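Down below is the structure, laid out as structure tokens.
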Amino acid sequence: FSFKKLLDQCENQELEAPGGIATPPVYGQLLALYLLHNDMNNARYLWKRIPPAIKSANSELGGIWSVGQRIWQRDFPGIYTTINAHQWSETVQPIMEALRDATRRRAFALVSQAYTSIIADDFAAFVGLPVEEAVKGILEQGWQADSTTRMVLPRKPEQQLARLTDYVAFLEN
Amino acid sequence: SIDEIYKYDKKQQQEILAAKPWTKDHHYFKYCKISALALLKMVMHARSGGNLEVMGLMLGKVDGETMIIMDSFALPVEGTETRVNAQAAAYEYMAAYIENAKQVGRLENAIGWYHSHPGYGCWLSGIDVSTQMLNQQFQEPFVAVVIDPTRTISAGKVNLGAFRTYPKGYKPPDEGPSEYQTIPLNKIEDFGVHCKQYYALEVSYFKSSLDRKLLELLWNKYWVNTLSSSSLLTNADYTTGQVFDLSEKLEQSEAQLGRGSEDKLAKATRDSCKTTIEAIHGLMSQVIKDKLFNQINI
Amino acid sequence: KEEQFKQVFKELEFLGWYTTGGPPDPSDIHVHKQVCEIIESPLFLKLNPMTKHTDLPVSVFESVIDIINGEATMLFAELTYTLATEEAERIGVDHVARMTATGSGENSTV
Amino acid sequence: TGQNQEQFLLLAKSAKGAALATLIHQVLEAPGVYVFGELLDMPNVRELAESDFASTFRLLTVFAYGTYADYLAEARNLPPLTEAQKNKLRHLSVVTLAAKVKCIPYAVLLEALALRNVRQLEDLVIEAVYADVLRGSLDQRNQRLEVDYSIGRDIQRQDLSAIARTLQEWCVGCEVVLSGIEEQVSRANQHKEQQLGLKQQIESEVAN
Ligand SMILES: [Zn+2]
């Protein structure tokens, strides 16, 4: 919504203000914002640029990089474990809650189009919620559900003349 | 009064017939006035047969340098373009038609012959030139007309031509631009040889008072047909064909660059535009309609 | 002429006849009888050349017969007419009813 | 309709209250007469409204405004109807749905008409088009009823603005395109005069 316009500001202050090394909370947000907009390559090379000084002092920054590991590995239950771990309020805790939501609907829009049938327990962990909330969340949508075998069954989810006249006048010369 | 032309002065015709300003100057007749009815029936005759060339006969008169065409009709002949003078099969239906027609009103004399050229411009082939030369040889004031029905549609305007052949001996003057039209390579040869042996005529279109007044009263309900026109499935087998022509013209100029008629990509570029210009113009009238009739809400 | 029109347009059939003047009248009913000897369903068009109508003065009719007080006799039931659509023809109309009499210099195309 | 609102409108003026209590059942149950603009809007029938002949008055409003679902809601407040009148309402109850929604699913017409199966539905729709009310066709596998044209039952001086506004949006649309053409036409000539001018500058370079 507005995290896009705010991430722009962080990236600028990397090259803008410092002789080289940016602020420790600015590093904490740039890493987590790349994870928010699933840019793991940017998140990978950002981590390798940090000097070992800020790395060791700022140990909460390690808690954010531990999340990025699971997005690379695609251990989706591991993502939700690492999001519910480090409280870095003011700076990062707002963007950590938004991170968990983008990862959820990624894994839902994924699982929906990747599976005709799927185990409820896997489906639960893949999106993050427990067995009941997962079983309920889908029944609202109208997804087919199966007892006994525990198998969720996902349902798969002038202006114009101006353009034309140009392609005429162009080819026309 | 507009009806100056729908008049027919018969004695004036036979004074000009005797006088002959055509045996004096080789390229005397240069203009050609086509009537209201003449245009419609010729266009209708060409498309009615469609893919196949069919010729009929025209009736008209002379005035100054203008060879005026008043009325037309069909000749039930076959082998147009494949036979030199294909009108010989129905010599009966030429004189027999004008003998019947003169009893009812059409006093006009034999003025020419017209044929359809579906999907390949307006011009005289080697078979057409041999027909017209000998037509002018004996049956004088005779003008050879051509119409392209399939392109008239896709181009979206009257595709038509009026020509006259030169003598075998005397050869034409210099002043000649001659506008380019896509010639399919299968035919380009035939055209290319006999194309410079003739000269075209400056076409003009006229109408009577009643015709003019009727067409205006007619337009009250004919605007409906304009916005349900759709020139796509109508002439689908010209545009889909022109591709086959276009592909060959490129094939040549591609190898022309290589090892080995002067830059046949400049033609092919103009053909690719020509054919596609139509295809786009088609989708203009389509979106125009989607805008109109679909987008009102309930 | 039935010979010569069957030659050129072999597909086509005989349908009716036409004339000019006012609306339908006795002089055309006598003629309609002579067309009725030829065919069993002859149509009839009539055109008013110097018309006062702001609309078109061309109306189509047919033969109908009822009891006119102990007298079986012929009449004209009027009918309407939708206009023809042919794309090749439509241009013929669009050319003479709308003439390019020196009204296009720079190609333009659109 | 046209003849049976001159035969039955001559007898709508010269008729008392009980003469109209009979005549209302005659004009309704008579195929061809699907329009009810005149018969409901008459001084003679307006005295019957909310009088001793109020049941026969409410019925003329249903055929001249409402639908079949409205009849089954008012089954006792109106007089009992026969099948031939129920059909003529089952025709007009679709014509309303048709003016709004042009592509009708089958199941729809079981609900608004309280019908039992396709076989009937179709049959009733047959009669609809057969009485020159509607135009169109059906799509059996797809369960559809496309409607190429439907007549308009009501006049609605109540919602004459609902007719006017839809007309304005088309008048707007006419301008939307008309001006939209003249822009693109003037620009396609301008891009031709752009190039023709720019190609004279290319050729005049050679004079040096
Ligand atoms: Zn030819």
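Heads up, chain B uses Swiss-Prot numbers, so what you see runs 24-283, 296-333.
Going by what the header records, the deposited coordinates were determined by X-ray crystallography, 5.5 Å.
Every residue, even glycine, has its Cβ placed from backbone N, Cα and C.
What Swiss-Prot says about this protein:
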BINDING   B:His138, B:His140, B:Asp151  Zn(2+) binding site
DOMAIN    B:55-192  domain 'MPN'
MUTAGEN   B:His138 to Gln  Abolishes ability to deneddylate cullins, without affecting the 'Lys-63'-specific deubiquitination associated with the COP9 signalosome complex
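Residues B:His138, B:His140, B:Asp151 make up the record's Zn(2+) site, and a Cβ search at 8 Å around their centroid adds B:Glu76, B:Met78, B:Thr103, B:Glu104, B:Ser139, B:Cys145, B:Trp146, B:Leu147, B:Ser148, B:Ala167, B:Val169 from the same chain. Taken residue by residue with DSSP, B:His140 (Zn(2+) binding site) is part of neither helix nor strand, so it is coil. Other Cβ atoms within 10 Å of the Cβ of B:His138 (mutagenesis position), summed over all protein chains shown, number 25. Taking a C-beta cut-off of under 8 Å and a sequence gap of six or more, B:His140 (Zn(2+) binding site) has these contacts in its own chain: B:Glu76, B:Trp146, B:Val169, B:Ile170, B:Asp171. Here the CA atom of B:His138 (mutagenesis position) lies 9 Å from the CA atom of B:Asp151 (Zn(2+) binding site). Cβ neighbour count for B:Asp151 (Zn(2+) binding site): 27 (other Cβ atoms within 10 Å of its Cβ, all protein chains included).
DSSP assigns B:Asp151 (Zn(2+) binding site) to a helical segment in the three-state reduction.
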